[PDB]
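The next block holds one structure in the form of C-alpha cells; read it before the comments.
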Amino acid sequence: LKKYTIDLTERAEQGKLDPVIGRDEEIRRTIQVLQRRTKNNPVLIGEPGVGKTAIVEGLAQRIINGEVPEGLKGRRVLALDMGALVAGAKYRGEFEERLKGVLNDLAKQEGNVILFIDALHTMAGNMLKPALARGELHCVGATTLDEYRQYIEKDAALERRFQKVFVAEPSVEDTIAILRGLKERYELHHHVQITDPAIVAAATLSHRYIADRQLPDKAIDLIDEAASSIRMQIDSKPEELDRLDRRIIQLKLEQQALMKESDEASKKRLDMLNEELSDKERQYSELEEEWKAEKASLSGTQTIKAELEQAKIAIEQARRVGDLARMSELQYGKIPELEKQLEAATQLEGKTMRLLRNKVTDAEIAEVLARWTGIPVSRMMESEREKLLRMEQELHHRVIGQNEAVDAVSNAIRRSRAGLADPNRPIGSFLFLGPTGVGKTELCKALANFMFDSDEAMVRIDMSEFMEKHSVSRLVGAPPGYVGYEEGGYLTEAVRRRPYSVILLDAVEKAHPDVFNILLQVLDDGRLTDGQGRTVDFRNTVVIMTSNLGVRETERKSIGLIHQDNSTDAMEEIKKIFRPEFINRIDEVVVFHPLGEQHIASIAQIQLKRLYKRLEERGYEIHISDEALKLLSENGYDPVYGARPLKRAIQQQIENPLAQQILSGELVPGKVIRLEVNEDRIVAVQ
Amino acid sequence: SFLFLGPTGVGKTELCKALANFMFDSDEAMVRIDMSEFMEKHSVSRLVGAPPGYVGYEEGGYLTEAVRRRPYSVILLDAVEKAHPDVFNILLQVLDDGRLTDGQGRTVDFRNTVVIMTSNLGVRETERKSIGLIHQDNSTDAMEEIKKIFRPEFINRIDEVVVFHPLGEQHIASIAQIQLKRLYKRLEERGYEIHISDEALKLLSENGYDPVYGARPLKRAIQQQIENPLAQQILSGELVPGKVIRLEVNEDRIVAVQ
Amino acid sequence: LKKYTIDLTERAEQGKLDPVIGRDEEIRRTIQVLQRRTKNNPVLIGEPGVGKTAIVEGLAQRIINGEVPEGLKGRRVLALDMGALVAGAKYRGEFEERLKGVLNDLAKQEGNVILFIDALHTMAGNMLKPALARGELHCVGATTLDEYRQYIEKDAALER
Amino acid sequence: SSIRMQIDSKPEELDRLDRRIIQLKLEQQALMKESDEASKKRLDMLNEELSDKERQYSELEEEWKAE
Ligand SMILES: Nc1ncnc2c1ncn2[C@@H]1O[C@H](COP(=O)(O)OP(=O)(O)OP(O)(O)=S)[C@@H](O)[C@H]1O
Ligand SMILES: Nc1ncnc2c1ncn2[C@@H]1O[C@H](COP(=O)(O)OP(=O)(O)OP(O)(O)=S)[C@@H](O)[C@H]1O
Ligand SMILES: Nc1ncnc2c1ncn2[C@@H]1O[C@H](COP(=O)(O)OP(=O)(O)OP(O)(O)=S)[C@@H](O)[C@H]1O
Ligand SMILES: Nc1ncnc2c1ncn2[C@@H]1O[C@H](COP(=O)(O)OP(=O)(O)OP(O)(O)=S)[C@@H](O)[C@H]1O
C-alpha cells in the first residue's frame, strides 16, 4: 500500500476532484453491491466518458461528505493501478510475490478498505478468486462492453464474482445540470463568463451533429475548447492593433534601418516620415494604453473570481467543521456584498469599453461545431448576402437556361442555411428529368464549384454500372467472411470522411430496386448502416439524380406528351419500388427544356473563355469577327441533340487550322492573333 | 410479432417511433434493420456474425450483440420483400421459441422482445388494386410472394396481420397542425411566431391531398409553398425578431407577413 | 526524456529544420486545442504528401520566434523515440519498467513541456490512458487516415 | 443487503422532514440575522413553524429510535 495504491478519498479531501451531479439509483445500486455478503464487486459497463470513473469520484465525495449510509462511514477507497506492479520482475516469482504481499496487506487491512480497479480489462487470475470468494477482495472495476467480452466474458469467477450495472448516455437536461455543475470549475481555469444559451445550445447541437462521442463528453470539450479560444483571443492583441502594429513596426524598423547613414540629418529628406513615425509611436501608445486598461479590468476580474472561489472552499471547509454564525455572517455577510458591488463594477467595466469580450457566447459554439461540419451561422454577419443573393447569377454564369431548376436548387440551399429543414431528414433530394444536351453535369459542377470551389467534392457515382445483386456490395461494403468486409464500401467511407458534401448519381434507373430501397432509407430518414456494422448519418448532405428513365420518352414528349405521363413511366420504376413518402418527400422531378439561339451564342462565348484562358497561358490572344460567331451559331444547333455538337463544330472548324499553323511556327507570340472569316470558313491571321 | 400491410400513407415506422418514445422515451433504442440490404447469401454473415476461423469472427453480428446487451427491447424490421429466405428462416427460429444461436457459439434469448415488420406487399398492389381487394384476398396475393417461403409455421407464428387504410382529410388537417409545431420550435429558436388564417391552412389542406399518394404531399407542399419565401425574407435581414408573422394570403400563393 | 527523447526546438535553434509557408488557421487551431485543460491532445490526419510533421516543426519555429501567444513561451517540445524504449523486449515484462520511469520524468518536469508523438497508430497504451485522461500528459499526435482506420476508430479510451 | 440498507438509512418522513427543517434552519439563519429588527424580526410565523416541525421531527425521530 506504500507503493502501489492511490487514495481517492484524500484527493477528494483536497478538493482536487470535480463534483458529479446525479445518477442516484446507480449509487444506491452500487452500494447494494458493496455491502452484500458475496458478489461484493460491481462492474460498470457503458461507453467511455459517460462518467464511470467520475461515478467512482462523486461516490468518494459523498463518502468524505459523510452522506454515505452507515457502516461505510470511515471506510476508505483506494485505486490500484498497474505499472507500479509491473516493475523489475525479470525472473519468475517476483511479481507474484509482490501481489501476494499486498494481498496480505489487504488481509491485515481487515476488510476496512474498499479497493478500486480502473480498466478491469487490463489485468494474475489465480491470486484473486479465493479472496474474491471470501468477499475480502472488495473492489470496483470499470470498462466497456467489447473489452469486457473479448477480455473474457466467460472465466468462472471472473464473471461469477461480478455484477453488471449499465450506465447509459443520459438526457439533454441531465447533462445541462452537469454543465451547471462544472461551469464554475471552468471559469476558474478559464477566467471568463458562462452564458446560459451557450450551454443549452451546446448540449442541443452537440446532440444533433456529433455522431460518435457521447453526452456529456462532447459538450464538455466544447466548453473547454471555446473557453480556450477566448483566452487565446484575449491573450493576444486585436488584429487592428496587430496590422496597424505591423505598419508601426514597419516604419520604426524603416527609420531604425535608416539611422545608420553618413550624415543622418542630410539624408533625412524623409522628415515627414520621422514625424509620422512619432505619430506611430503615439498611436501605438494609445492602442497599448487601452490594451493595459482592458488587462487591468479583466485581470482584476480574474483575481476576484479566484479569490471568490477561495471564499467558497473556505466556507465548505467551514461546513466540515460547523461554526454557523461565522459562516452566516460570511456567506450571508461580507462575501455577497462584495459580490454584488463587484458585479456592478465589472459590468461597468464591460460597458466602459468595447474591445473587451467576456461572454462565451453561443455563437462561438456555433462557430466551433460549424468548423467541424461546415454549417455556420456566422456568415450572416459576413458578406454571404452577396453570393447568396447572386446564387442564381453565379450559377447563371456557367449555366444558361432553366431558371426553374436553379431557383429550386437555390431555394433549397437557402432554407438549409435558414435552419428550416427537418433535422431528421437529408437536405436535398433531387431528381432532374430533362432531355439530353442540357447541362445537368454543368449544374452539378457549378454547385460543387460554388460551395467547395472545385469539382473534387462532387462524388460522382455511375448507376449504369449497376444491374445485379453485387452492386450494393460494391458501394456499401462486404459482409464478414470476406476481404471486402475488412475493406468496406465506397459510399459509407466516403461520407464518413467529410460529412456534409455533394453526392452525385448518374442514370439512376439501371440498377436493382435494392439500390432504390436503401435510397429510401437515406431519403426518408437519412441513415444507413454499413455491412461493417455501424449507422452512418446522411442527414445533411444533398443527393442529386440526373438520369434517363424519362429521357427516351422526354425526347418525344416535348411538346405534346403530358408531364403526368412521363411522370408515370418515369414513375414505372419508381412506384415499382418507391412509395408516396419518396416522391412526395423528395424535392422535385425537375424538367428541363431545349435551347434557343442566344443560349448557343452565350455558351459559345463562355466556352471560348476557357480557350482564351489556355492560349492566354500560352501567350496568345485572339480577336474574332462577329460573323464567325454567327457561322458557329449556325453550325452548333440541332434540336435532337442540344448544346453538345456545337463543341464539335468549334474544334473541327477552328482548332485544326489553328493547330497546323501553331505548329507551323507562322504564328508568333506577343502579336495578337486575329480570326477572320476571310473564306467560307474561319481563317487565322496575325 | 406484428406485420404491417395494406397501403401506406400512414407512418408505420412513425408508429414504431411512437412506441420508442413511449416506453424507452426516445427513438434511439429502437434498433432498426433493413431487409433490402439483406437479399444476398452473405447477408447472414452481416447480421448474425461469422463462422469460425475467418474474417469477422470474434466480432459477431450486431443483432445478437444488441439483444444480448439489453435483453428486452423493440426490434424494427423493414420492407421485408427484399430479404433472403434464410433470413426468413433464421427469423423462423426467432418467432418460434424466441432464441437464436450465433456463429460464435451460444444462444440469445428473445422471449420478452417485440419484433415489428413494416412491409409493402399490400402497397405493392393494394394502391393499384383499390377495388375489390379484401383482407383475405390481400392475404392471397400477399401469399403469392409470401406462400412459398412463409408457411403456416411462419404465417401462423406471426401474431397479427395488421392491414392499413387510406386517410381522411381531417386527418391530414391534424397532421398539418402537427407539422406546424416543430416549425414553431424553429421560431422559438429565433424568437418568432406564425399566425395563419383558417383559409390558408385550408389551402394547404386542398393542396396536400392526393388519393393514391395519401396525405404525404403535406410537408413538402408546406415548406415548398411557404418556407421558400420565408427563407428569402429571413435571409434578407428583412424580418425582425421579437415580432409576429401572420400567414396572410396576398393572392392564392401564401405569403408570410410581419 | 534525456534518456530517450530528442529536442526538436534545439534543432530549429540550430537551423536544421525547414520553414513552412502559411496554414495559420491550422496551427492556430492546434494552439486552440492545446489550451484545453484536459484531453489536450490534437491529432493531424492526412496523407504523407500533405506534410504535417513539417507543420509541427514550423510550429516549433513560431514558438522559438515568440510569435506563439503567451504562456507557451516557457515551454519546449520533444519528440518520442519508439525504438530505444521498445528494443529491450526480450522477456515478458521489461518495457513498462522503462516506460513508467519515463512517465515519472514527465511528472518531474511538471507541465512545462509539450510532447510530440509520431505514428500514433503504432503507440503499451493502457498506461497512456490515465495521463491523457486527466490532461496531465500534454502531448501532440499525428498520423495517417486509414492508419487511423486500422487503428480502431471505436477503440474506447483512444478516441476520447 | 438492500432491505438492510433501507433499515440502516434514515427514513423518508425523517429525511423529508429533515429537508424541511434544514430549509427552515437556513431560512431561520437568514431571518434571525436582521437588517431592521423591527421589520425582519416579524419572523414569529417561521419560529412557530420551527417549534411545530421540531415536534413532528422529534416525535418521528424518537419512534425511529425505539424501533
Ligand atoms: N455526470 C457527470 N458529471 C460530471 N462529470 C462527468 C459526468 N459524466 C462524465 N463526466 C466527465 O467525463 C469524464 C470521463 O468519464 P469517466 O469518469 O472517465 O468514465 P468513463 O465513461 O469510464 O470514461 P473513460 O474513463 O474514458 S472509459 C470524467 O472524468 C468527467 O470529467
Ligand atoms: N446550359 C448549359 N450551359 C453550359 N454548358 C452547357 C449547357 N448545356 C449543355 N452544356 C454543355 O453540354 C455538356 C454536357 O452537358 P452535361 O453538363 O453533361 O449535362 P447533360 O446535357 O444532361 O448531359 P449528361 O451530363 O450526360 S445527363 C456540358 O459539359 C457543357 O459543355
Ligand atoms: N398518418 C400519419 N400520421 C403521422 N405521421 C405520418 C403519417 N403518415 C406519414 N407520417 C410521417 O411520414 C414520415 C415517415 O413515415 P413512416 O413511418 O416511414 O411511414 P412508413 O410506412 O414507415 O414508411 P416506410 O419507412 O417507407 S415502410 C414521418 O415524418 C411521419 O411522421
Ligand atoms: N507546406 C509545406 N511546407 C514545407 N514543407 C512541406 C510542406 N508540405 C509538405 N512539405 C514537405 O513534405 C514532406 C513530407 O511530409 P512530412 O512533413 O514528412 O510529414 P508527412 O505528411 O507525415 O509525410 P511523412 O513524414 O513521410 S509520413 C516533408 O519533406 C515536408 O518538408
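We count from 1, first residue shown onward.
Cβ coordinates come from backbone N, Cα and C, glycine included.
According to Swiss-Prot, the features are:
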type	residues	note
BINDING	B:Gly6, B:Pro7, B:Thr8, B:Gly9, B:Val10, B:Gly11, B:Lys12, B:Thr13	ATP 2 binding site
MUTAGEN	B:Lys12 to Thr (Swiss-Prot position 611)	No effect on ability to form oligomers. Loss of chaperone activity
MUTAGEN	B:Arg157 to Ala (Swiss-Prot position 756)	No effect on oligomerization. Loss of ATPase activity
MUTAGEN	B:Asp198 to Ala (Swiss-Prot position 797)	No effect
MUTAGEN	B:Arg216 to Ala (Swiss-Prot position 815)	Loss of ability to form oligomers; loss of chaperone activity
MUTAGEN	B:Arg220 to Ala (Swiss-Prot position 819)	Loss of ability to form oligomers; loss of chaperone activity
MUTAGEN	B:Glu227 to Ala (Swiss-Prot position 826)	No effect
Within a 10 Å radius around the Cβ, which one of these binding-site residues has the most neighbouring Cβ atoms: B:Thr8, B:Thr13?
B:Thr8
Cα-Cα, whole number of Å: B:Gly9 (ATP 2 binding site) versus B:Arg216 (mutagenesis position)?
6
List the Cα distance (Å, whole number) between B:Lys12 (mutagenesis position) and B:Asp198 (mutagenesis position).
29
B:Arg216 (mutagenesis position) versus B:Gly11 (ATP 2 binding site) - Cα distance in angstrom:
10
Spatial neighbours of B:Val10 (ATP 2 binding site), counting only the mutagenesis positions B:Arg157, B:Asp198, B:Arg220, B:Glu227 and Cα distances within 10 Å:
none
I want to verify one value. Collapsing DSSP to three states, which class is B:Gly6 (ATP 2 binding site)?
coil
What's the CA-CA gap between B:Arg157 (mutagenesis position) and B:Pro7 (ATP 2 binding site) in angstrom, rounded?
23
Drop a 10 Å sphere on every Cβ of the binding-site residues B:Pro7, B:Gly11 and tell me which sphere holds the fewest other Cβ atoms.
B:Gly11
Cβ within 8 Å of the ATP 2 site centroid (B:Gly6, B:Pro7, B:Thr8, B:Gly9, B:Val10, B:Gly11, B:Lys12, B:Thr13 excluded): which residues?
B:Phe4, B:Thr118, B:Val123, B:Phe164, B:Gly214
How far is it from B:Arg220 (mutagenesis position) to B:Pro7 (ATP 2 binding site), counting Cα to Cα, in Å?
20
For B:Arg220 (mutagenesis position): DSSP state (helix, strand, coil):
helix
At a CB cut-off of under 8 A, do any of the recorded positions B:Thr8, B:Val10, B:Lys12, B:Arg216 come close to chain A? List them or say none.
B:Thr8, B:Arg216
